[PDB]
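S.K.: The structure's right below; bear with me while I get my questions together.
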Amino acid sequence: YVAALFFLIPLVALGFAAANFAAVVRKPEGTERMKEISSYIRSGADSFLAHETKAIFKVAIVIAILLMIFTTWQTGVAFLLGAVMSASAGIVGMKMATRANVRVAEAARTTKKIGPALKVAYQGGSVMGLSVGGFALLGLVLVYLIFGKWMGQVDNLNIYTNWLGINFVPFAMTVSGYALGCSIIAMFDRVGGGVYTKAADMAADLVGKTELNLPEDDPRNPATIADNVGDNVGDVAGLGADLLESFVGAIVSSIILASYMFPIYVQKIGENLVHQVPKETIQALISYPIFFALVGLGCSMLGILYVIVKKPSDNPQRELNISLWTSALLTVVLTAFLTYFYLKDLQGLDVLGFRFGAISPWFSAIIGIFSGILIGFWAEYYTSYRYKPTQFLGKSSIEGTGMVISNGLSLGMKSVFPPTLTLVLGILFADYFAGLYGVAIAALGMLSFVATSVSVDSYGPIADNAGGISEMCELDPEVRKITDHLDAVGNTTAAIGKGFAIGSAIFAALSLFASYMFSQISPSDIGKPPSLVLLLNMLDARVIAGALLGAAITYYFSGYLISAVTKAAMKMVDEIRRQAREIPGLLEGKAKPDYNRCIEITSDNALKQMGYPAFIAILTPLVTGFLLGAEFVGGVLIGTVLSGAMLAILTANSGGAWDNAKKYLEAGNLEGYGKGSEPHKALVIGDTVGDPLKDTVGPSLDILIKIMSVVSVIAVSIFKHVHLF
Amino acid sequence: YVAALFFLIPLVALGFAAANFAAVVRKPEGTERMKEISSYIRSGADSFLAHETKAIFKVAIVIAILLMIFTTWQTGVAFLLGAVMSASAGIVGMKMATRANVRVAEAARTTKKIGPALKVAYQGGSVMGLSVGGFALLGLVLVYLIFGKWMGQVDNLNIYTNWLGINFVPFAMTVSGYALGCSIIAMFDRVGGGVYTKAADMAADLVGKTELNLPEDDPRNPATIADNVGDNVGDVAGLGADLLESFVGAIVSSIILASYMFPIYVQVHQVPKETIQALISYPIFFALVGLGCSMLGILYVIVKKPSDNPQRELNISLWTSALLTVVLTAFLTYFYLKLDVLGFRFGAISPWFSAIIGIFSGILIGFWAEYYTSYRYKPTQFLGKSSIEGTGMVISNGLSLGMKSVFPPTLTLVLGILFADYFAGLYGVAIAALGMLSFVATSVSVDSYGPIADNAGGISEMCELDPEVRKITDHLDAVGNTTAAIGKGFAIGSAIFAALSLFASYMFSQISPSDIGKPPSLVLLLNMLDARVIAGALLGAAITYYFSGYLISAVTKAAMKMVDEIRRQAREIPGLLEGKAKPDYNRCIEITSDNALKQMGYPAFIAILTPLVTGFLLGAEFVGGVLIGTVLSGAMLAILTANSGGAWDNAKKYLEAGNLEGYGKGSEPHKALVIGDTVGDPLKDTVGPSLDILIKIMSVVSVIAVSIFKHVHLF
Ligand SMILES: NC1=[SH]c2cc(CNC(=O)c3cc4ccccc4[nH]3)ccc2N1
Ligand SMILES: NC1=[SH]c2cc(CNC(=O)c3cc4ccccc4[nH]3)ccc2N1
Ligand SMILES: [K+]
Ligand SMILES: [K+]
Ligand SMILES: [Mg+2]
Ligand SMILES: [Mg+2]
Ligand SMILES: [Mg+2]
Ligand SMILES: [Mg+2]
Ligand SMILES: [Mg+2]
Ligand SMILES: [Mg+2]
Ligand SMILES: [Mg+2]
Ligand SMILES: [Mg+2]
Ligand SMILES: [Mg+2]
Ligand SMILES: [Mg+2]
Ligand code: NA
Ligand code: NA
């Protein structure tokens, strides 16, 4: 029927991405030096991503075997499917960007205008965004059809108990495994690529600009190629992995709640269970988020096509915002129709959530979108150098490096507010509209047009690489100005994407707190009213202690990521100093440096440090539970949500502001002081201090939130009574 | 009987502090240049503290009148009493330090050893700590005797409702007003002094060391005198205010919970009135025993043979005070309390155990502080080493060190909460919150010891003395920074415990006389799955972060103003850098004073209003969520900022001791460490301390005012 037409949308999106790749590759590349630089960066990125993928997939096979042992095999199969999906999205994005960077560079060089370069960069971004959306929805639909339909886990959806004494719902456990695989692979990719790129960027920027007195991404700098390999590895593949994980997480949270609703909402009447809701309603609610995501992917495809066929403009932010708005409006309308018709007459919504009938979920979704948009706007206010905060930061740059650091930290901590209030209002409204199911539907709708968001976000790194390639090949300063404008727009878009991701994570984390309080129910007491089930008393000393511990664990995770970055940062700083002083004629320009040193340093550090964060995110719930019950784990989840949201928003805004103020000063817009002045060095120090907090901690925080919440939701059935205290 | 002997302890502490002040003043000060510099610094500190005190006391009178209007007059009277108590403790500490700085400096200069300077600095610190403890306990005992005994508010312990629809217990409301006044005055003092001193320090350090290439606190630097006046204003008066506020807040939380326990635990009252009265009076006797043990430890450490390692002497003081407190409080709990229905599961000794936790917790925190802040350990030394790689490296490694150190103390607090709960419910949780500050006198002493050493070093460097004097001052100042970090940890831990206890008291206060029968098991219930509660938690975390950011910005404004002023002076006054001209310290003094006085008001009003607005907007669950998020985020940020600022400052000092191989005071690593120290100053001396004050003030205001918007909410 129409379900098949909907389920074929992800394949159309993947085909569109492949077509965009074929079109960009058919574009003309640059000169011979441009080809050589692109080859260097592409080879580095390919090698590091190959090593990362091998390691991550070994770990993924191990985790899949464990999941198969301790739960149903369907869980392990879904885990592997999600791992493959996220890894493939990341690899596709990286393999597309490694080729589109030089294309954008050559376009901006020949045409001397922003239109063509913007168009090619948006083509690459669309490749990655369509790949992400299509992979996520394809994995989800394959799971829903094989383990939900072919095997019929969506038909029984009952509370079984496995051999290890674990209470589980079949389709619930399968989607949990799928989301866990997605999020764990995304965690590995993000941590690795972030460590790599941020160490390289810190070392190169700091040493070169502040000490050696070189231009940004100068060929004499033995770390520039490492920096660009990181831009392609950590800022692309990791970005796609994280965003696909967020999309799949919102959708799987909605689906898990819908599935768990059926066997719990029952009435015990003389030892006879009477289901308060018909199975058809739960099945409609389960299939609803998938159709929602498919309609959203279609609307994103429409907007991306309109923006890639439209006449190019000189203001790239205008084009990106036009794409986002068109996708969002198409999604709103088509999803209104989908919610009205699909949920027409179900007869069981009143019992759970929806108070305004079939349209109740749609409203929630709307909230999400709007919420996201709001955050987006706020991002552009705090990150863009065309507004008050970033400009005041750039001005304060005249007073000293310490002034820059303090003002950046204050700007981040202040910007923490408006988006948090947006999320508060969104939570309240989605609740009022359709309970926790609508909370999850809003989490999803905030990313309903995830394809366009991922596209507009990945657009940036391509422009950054184009600028790096133009600087390495000594191009016309007009090319550098085009790349700098595109890169500022890309920083704004990356801040917007981080905000979107963190908001979706918070919404899905509330929905998952609900599902986690649900999973604790055993078949023995499968009759108590959900009003008593969904209860996590905060006055229980265990819960508040767990909240404290979760906040501390989030902060320690961020600190460990920062330290893992700074280790390689210092190593490469020292290596660059050594090369500058021990290689004859390197600074004069008559000698070639050794980029391989920094490449290998960053690769080794990233490969060594990428493992611990994922394992922490996987184990923390299990250990905390087996030590102090399930209320402590609930408190830990609460504290994790709070601290992670706060730190992620703060770091995203602060890093965006710092980088855009550095770029604004580099454009000479700072009266009197140029690109080589002491204020520029202070802004460079600020940008290096913002780099690791913007490209590592922030993104990884939401992945940690979702991974930990999913692990707890899956494993609470055990430590609920197998605790030590 | 023996109760009068107990009620006389705070007066003895105040007398001991006055005697220590008279003894330090009887010591010989330095030369004419030292006398002139000390007089200038004392005049500046006195002037700024006078203005700050006048403004804060006008605001305090206004707030007391408002409290009298909307609640009982006893609340306003106790508010004024606590305001006066905290302001007096701070002013006494500051007036003692402004005179003890030059005395410590001259002692360390003449003796050429660390012993005499350490002894005099600890004398000043003991003056301030005894002042704080004595004033806090005297105000609290006067309230307990006048409104608790003379008027007998501890006799009825009923749930009344005032004309504005507020449910309250008489003595509960009175102690709430006292603690609220204490915390609001501490908030004003802390915010003002922190802005002042941190702006001055940022300006001076950055401009002088990074640009003009001058030594720390050089007379040519027109901000060194302003920086030291700030050290005396914000790091002394504010410190005493904050610590007295935490002490009184723990005790008042204990008292409020004890009072509210009676009329709620009914089936017929589940607990006899005598038991509730004994539990109400118990925290006061506990605090008195703790003050006595702190006095004993301070006396032993000021009479004990001086050592060359001052941290050893300070740790010996802390250990002796803590052990004396543990033993004497064990005896007090055994005899005075010579329960099962509420909390205590091990009989009369149940509360004492909890207190122990607190103490030990504090002690534990102490070690962790000394592990992360002292340059004699791995983290601070690694930071100093990373200083060779660049300023950005210093900043990133400092942030990482703070965020990691955030953990061990958090786990300590988690275990303490869990164990105190297991032992004696929320009453024992609050008693542990208090016991962590049981020896608050010794803690305040060891903490105020630091700023005195900082001022002595600044004065010795201003007069160009013997480098041995500067080395003595640097060692003492590093020890003082470590002790200040330990004190901040003490405050934040006590704040977390008391904030949980106040969450309990706030869930209790919502009970109205109409439904004064529901089982307490159902009353103490704040479901976290309520969308409103989680939204409020998110909003509270965001509000804490914005509070911190606004404080940082208030600091950076005056910091930039003074940086520009110093550059202008350097370029337009002939011979200033050459040394043939005299700078204008009054300019920086006035800049920082004006900025601090202007920015000093808003944070306290935010902390006071946020609960009221959030409540009248979204019921009581939203306010509960806001309190939870605020507590969590504030604890995290306070621990992080304290540890990070300590690490940065001690790494700078570790590089100053030459322990960094090859690089001296003028090398790029020293400039990077100075940039790190300037970035840490505002996060260490302004945000961190204000966070726990905000937590306590907001939770107390909520506990008092929830009775209105609990059902008079807009949604
Ligand atoms: N129009 C309608 S009535 C209706 C009823 C149900 C199932 N049980 C109930 O609501 C139910 C209400 C209630 C109140 C007190 C005690 C026990 C109770 N049990 C589900 C859908 C539906 N739709
Ligand atoms: N419209 C209506 S109210 C109503 C009430 C009753 C009798 N008690 C119940 O059903 C009932 C038991 C139970 C246990 C847990 C959660 C919810 C529950 N509900 C039966 C039918 C009916 N139909
Ligand atoms: K970027
Ligand atoms: K200090
Ligand atoms: Mg850079
Ligand atoms: Mg880059
Ligand atoms: Mg670049
Ligand atoms: Mg950038
Ligand atoms: Mg950068
Ligand atoms: Mg300083
Ligand atoms: Mg000082
Ligand atoms: Mg000083
Ligand atoms: Mg100091
Ligand atoms: Mg300082
Ligand atoms: Na995410
Ligand atoms: Na405090």
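Note that chain B carries Swiss-Prot numbering, so the residues on display, from first to last, are 2-268, 275-345, 350-726.
Recorded method is X-ray crystallography, 3.4 Å.
Heads up, the Cβ atoms here are built off N, Cα and C, so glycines get one too.
Below, the features straight out of Swiss-Prot:
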BINDING   B:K199, B:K695  substrate binding site
BINDING   B:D202, B:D206  Mg(2+) 1 binding site
BINDING   B:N229, B:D232, B:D465  Mg(2+) 2 binding site
BINDING   B:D660, B:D688, B:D692  Ca(2+) binding site
MUTAGEN   B:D190 to A  No change in activity
MUTAGEN   B:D703 to N  Silences the K(+)-independent activating Na(+)-binding site
S.K.: Starting from B:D688 (Ca(2+) binding site), work out which of the recorded positions listed here (B:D206, B:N229, B:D232, B:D465, B:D703) have their Cα within 10 Å, and give them in sequence order.
M.R.: B:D206
S.K.: Any idea what the Cα distance is from B:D692 (Ca(2+) binding site) over to B:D206 (Mg(2+) 1 binding site), rounded to a whole Å?
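M.R.: Each residue's Cα considered, B:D692 (Ca(2+) binding site) and B:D206 (Mg(2+) 1 binding site) end up 10 Å apart.
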S.K.: Nearest of the recorded positions to B:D232 (Mg(2+) 2 binding site) by CA-CA distance, picking from B:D190, B:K199, B:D206?
M.R.: B:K199
S.K.: Could you give the Cα-Cα distance between B:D190 (mutagenesis position) and B:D202 (Mg(2+) 1 binding site), in whole Å?
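M.R.: Rounded to a whole number, the Cα-Cα distance is 18 Å.
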S.K.: Cα of B:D206 (Mg(2+) 1 binding site) to Cα of B:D703 (mutagenesis position): how many Å, rounded?
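M.R.: So the alpha carbons of B:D206 (Mg(2+) 1 binding site) and B:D703 (mutagenesis position) sit roughly 28 Å from each other.
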S.K.: Using the alpha carbons only, what distance in Å do you get between B:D465 (Mg(2+) 2 binding site) and B:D202 (Mg(2+) 1 binding site) once rounded?
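M.R.: Spelling it out, the Cα of B:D465 (Mg(2+) 2 binding site) and the Cα of B:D202 (Mg(2+) 1 binding site) are 12 Å apart.
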S.K.: Given the binding-site residues B:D232, B:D465, B:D660, B:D688, return the subset with CB under 6 A from an atom of ligand 11, ordered by sequence, or none if empty.
M.R.: B:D232, B:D465
S.K.: B:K695 (substrate binding site): which of the recorded positions B:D202, B:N229, B:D660, B:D703 is the nearest Cα neighbour?
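M.R.: With Cα distances computed to B:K695 (substrate binding site), the winner among B:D202, B:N229, B:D660, B:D703 is B:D660.
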S.K.: Of all the recorded positions given, B:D190, B:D232, B:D703, which has the fewest Cβ neighbours within 10 Å once its own Cβ is left out?
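M.R.: The recorded positions B:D190, B:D232, B:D703 were compared, and B:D232 has the fewest Cβ atoms within 10 Å.
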S.K.: At the Cα level, what's the spacing in Å between B:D703 (mutagenesis position) and B:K199 (substrate binding site), rounded?
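M.R.: Distance between the two Cα atoms comes out at 19 Å.
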S.K.: Which of the listed binding-site residues (B:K199, B:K695) has the least company, meaning the fewest other Cβ atoms within 10 Å of its Cβ?
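M.R.: Ranked by other Cβ atoms within 10 Å, the binding-site residues B:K199, B:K695 bottom out at B:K695.
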S.K.: Centre the Cβ atoms of B:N229, B:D232, B:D465, go out 8 Å, and tell me which other residues of that chain have a Cβ in range of the Mg(2+) 2 site.
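M.R.: Residues close to the Mg(2+) 2 site, other than B:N229, B:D232, B:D465: B:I42, B:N102, B:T198, B:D228, B:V230, B:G231, B:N233, B:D236, B:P462, B:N466, B:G468, B:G469.
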S.K.: Note the Cβ centroid of B:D660, B:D688, B:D692, the recorded Ca(2+) site, then list each other residue of that chain whose Cβ lies within 8 Å of it, in sequence.
M.R.: B:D202, B:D206, B:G656, B:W659, B:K663, B:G687, B:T689, B:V690, B:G691, B:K695
S.K.: Report the same-chain neighbours of B:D202 (Mg(2+) 1 binding site): residues 6+ apart in sequence with Cβ closer than 8 Å to its Cβ, ordered by sequence.
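M.R.: The answer is B:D228, B:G231, B:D232, B:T689, B:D692, B:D696.
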S.K.: If 4 residues are missing between B:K345 and B:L350, how far apart are the two Cα atoms, in Å?
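M.R.: Unmodelled segment endpoints: Cα atoms separated by 11 Å.
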S.K.: Scan B:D202, B:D465, B:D692, B:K695 for binding-site residues whose C-beta lands under 6 Å from an atom of ligand 14 and note them, or write none.
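M.R.: B:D202, B:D692, by Cβ distance under 6 Å.
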S.K.: Reported as an integer number of Å, what is the Cα distance between B:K199 (substrate binding site) and B:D660 (Ca(2+) binding site)?
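M.R.: The Cα atom of B:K199 (substrate binding site) is 13 Å away from the Cα atom of B:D660 (Ca(2+) binding site).
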S.K.: Given the recorded positions B:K199, B:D232, B:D465, B:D688, B:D692, B:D703, return the subset with CB under 6 A from an atom of ligand 16, ordered by sequence, or none if empty.
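M.R.: Near the molecule: B:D703.
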